[PDB]
Amino acid sequence: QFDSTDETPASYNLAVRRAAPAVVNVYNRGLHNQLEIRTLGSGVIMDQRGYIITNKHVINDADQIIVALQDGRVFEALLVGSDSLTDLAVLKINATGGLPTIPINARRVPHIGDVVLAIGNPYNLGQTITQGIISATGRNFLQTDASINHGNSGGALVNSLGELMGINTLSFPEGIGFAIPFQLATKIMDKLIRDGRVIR
Amino acid sequence: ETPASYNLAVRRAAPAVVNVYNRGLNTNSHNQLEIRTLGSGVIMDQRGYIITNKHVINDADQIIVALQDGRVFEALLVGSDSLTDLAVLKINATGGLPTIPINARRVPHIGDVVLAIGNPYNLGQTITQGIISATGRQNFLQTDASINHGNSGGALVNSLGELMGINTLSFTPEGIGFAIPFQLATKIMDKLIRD
Amino acid sequence: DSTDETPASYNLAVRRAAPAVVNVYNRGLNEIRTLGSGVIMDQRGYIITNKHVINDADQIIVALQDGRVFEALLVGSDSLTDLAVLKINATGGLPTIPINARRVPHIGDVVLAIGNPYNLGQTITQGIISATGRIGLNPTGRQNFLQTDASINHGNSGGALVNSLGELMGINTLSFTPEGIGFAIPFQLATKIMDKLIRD
């Protein structure tokens, strides 16, 4: 009939290996005295210093914020700042051995129709990769049909090369989810780190 | 490196997919015109004939068609076919109209990548991606390209931007949507215009 | 213009694998009590399906995409994996599912789910492999499930999850409002379980 032994399966594994290591699980814990998870989501390690972007609604009223990396390391995180208007928050973790960081191509712009992968921790199932495309822009938000669920907020939306296109945030309905464009997220992050708040 | 993308199909076809609005009098209040329902449509040729779904325009007191390039028109119902749930509209434009790419010899195959183009929940034109899941579903294509209220009457195109069908309705089931195949849609349209 | 271009398509995977995926019907004394899918694993007529689909069946019917319809015999089942092995006896040759024992599934690989959701007739849906097992304790309670966003609905259980080459990656389980979260028993395990149920 046919022998597919030497053929190559169509795959986005390259984007996964490049980006997924930098996407963390974020847990919002509350203190009767025992510390339990109140809500959860994802976050993206933006640079070597341990700065991480996540959504503000994921960390609101946390008595403790925990960050878990795909490689097994767990950290208690410091809340650097947050911004309600963009629903973004920045965390800081103090790691010793080096941290994986999300690929960022400063010159790339998402285009409608681009294939994208959503990376997050839906329903605490553990890191999950889902695929779709950029459905619309301007919304400003990117819209995508890459399946997003509770637990994906604050995680990454990357293209087939693993470059960050945005930070998943909202899920409207089938296949309607939104991400904050990476240019805006990066700008808000720098302001939160520099000023501790977004001056407008 | 080049990101994998269906942006070419989008640029070739999305310009011809319109936002359709069915406005009716609010007879429970003061008969003021208000949006009763909405969907999408596909501009089929330069004369301004547009295919949409019959259920989207049923009982409209006024049919509005909005193009992605900013132009807005009031449209006229040419006719409909309840069996296929298709309707044809006509707008009178000047300056030229974007039209949907049609390859009359392309045969849709199960597994072909498709993009559904429409206006779900009136959020503005939205592109979703899936494949052709089955055919002859009776003459209907089935697809897992996400379809939502607002997509009805819009275009289902392949990665080249060629029209594969007119999205009609989705079967909580996930990823089950149907479209009238383009050959049939076209035959029905010419008949409604003609007779 | 686009006359000579070629539409992106997974029709090849479909042509290679879909003929071997069957519609399974569990009938009870009186009609249809429940339905699902199955995968013909070899020419002798051995078929894998899920145990829950055939539990308590008075008569198990198997329908092929080529239009042949058979009454199947239950060879055995395993509630752990929720797999059942059926046997049909046919005069004509039988289409079998492509199996590449050396293929290692990767997170990010494109996959097609093939089954009979809602008894609409065989349906192909596309997604990617979202995860290949879990190292820690998690909601599935298990460690080797393949997870995928290829749309899975009632009727898909027991059907095939294949890659773009048509190679069997796994057997889709019961349907999991979450969106794009579905699970399959990896093919290496399904193959081993089937052999054990056939021999003893």
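All chain C residue numbers match Swiss-Prot; in order, they span 38-67, 75-220, 228-251.
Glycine is treated like the rest: Cβ placed from N, Cα and C.
Around C:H96 (active site, charge relay system), the same-chain residues at least 6 positions away in sequence with a Cβ under 8 Å from its Cβ are C:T78, C:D126, C:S201, C:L218. According to Swiss-Prot, the active site, charge relay system annotation covers C:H96 (among others).
Counting every protein chain shown, the number of other Cβ atoms lying within 10 Å of the Cβ of C:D126 (active site, charge relay system) is 19. Under the DSSP three-state reduction, C:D126 (active site, charge relay system) is assigned to coil, being neither helix nor strand. Summarising the annotation, Swiss-Prot assigns active site, charge relay system to C:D126 (among others) and lists experimental evidence as the type of evidence.
One mutagenesis experiment named in Swiss-Prot is C:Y162 to F, and its note says Loss of 60% of peptidase activity. The Cβ of C:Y162 (mutagenesis position) has 14 other Cβ atoms within 10 Å, all protein chains considered.
For the mutagenesis experiment C:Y162 to A, the note given by Swiss-Prot reads: Loss of peptidase activity. Binds activator peptides. C:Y162 (mutagenesis position) falls within a helical segment according to DSSP.
For the mutagenesis of C:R178 to A, Swiss-Prot gives this note: Causes substantial reduction of peptidase activity. The structure shown keeps the original residue. Packing around C:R178 (mutagenesis position) is summarised by its Cβ count: 17 other Cβ atoms lie within 10 angstroms of its Cβ, all protein chains included.
Experimental mutagenesis at this site is recorded by Swiss-Prot as C:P183 to A, annotated: Loss of peptidase activity. Also affects an interface contact between the PDZ and protease domains. Within the same chain, no residue at least 6 positions away from C:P183 (mutagenesis position) has a Cβ under 8 Å from its Cβ. Look at C:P183 (mutagenesis position): DSSP puts it in coil.
Annotation for C:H198 (mutagenesis position): same-chain Cβ neighbours under 8 Å, separated by at least 6 residues, are C:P161, C:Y162, C:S219. Where Swiss-Prot documents C:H198 to P as a mutagenesis experiment, the accompanying text is: Partially bypasses the requirement for peptide activation, acts synergistically with mutations that disrupt contacts between the protease and PDZ domains and with an rseB disruption.
DSSP assigns C:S201 (mutagenesis position) to coil in the three-state reduction, placing it in neither a helix nor a strand. Among the mutagenesis results in Swiss-Prot, C:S201 to A has the note: Does not restore RseA degradation in a degS disruption. Loss of RseA degradation. The residue drawn here is the original one.
According to Swiss-Prot, the feature active site, charge relay system maps to C:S201 (among others). Around the Cβ of C:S201 (mutagenesis position), the number of neighbouring Cβ atoms within 10 Å comes to 28.
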Given recorded positions C:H96, C:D126, C:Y162, which are under 8 Å from chain A when comparing Cβ atoms? none
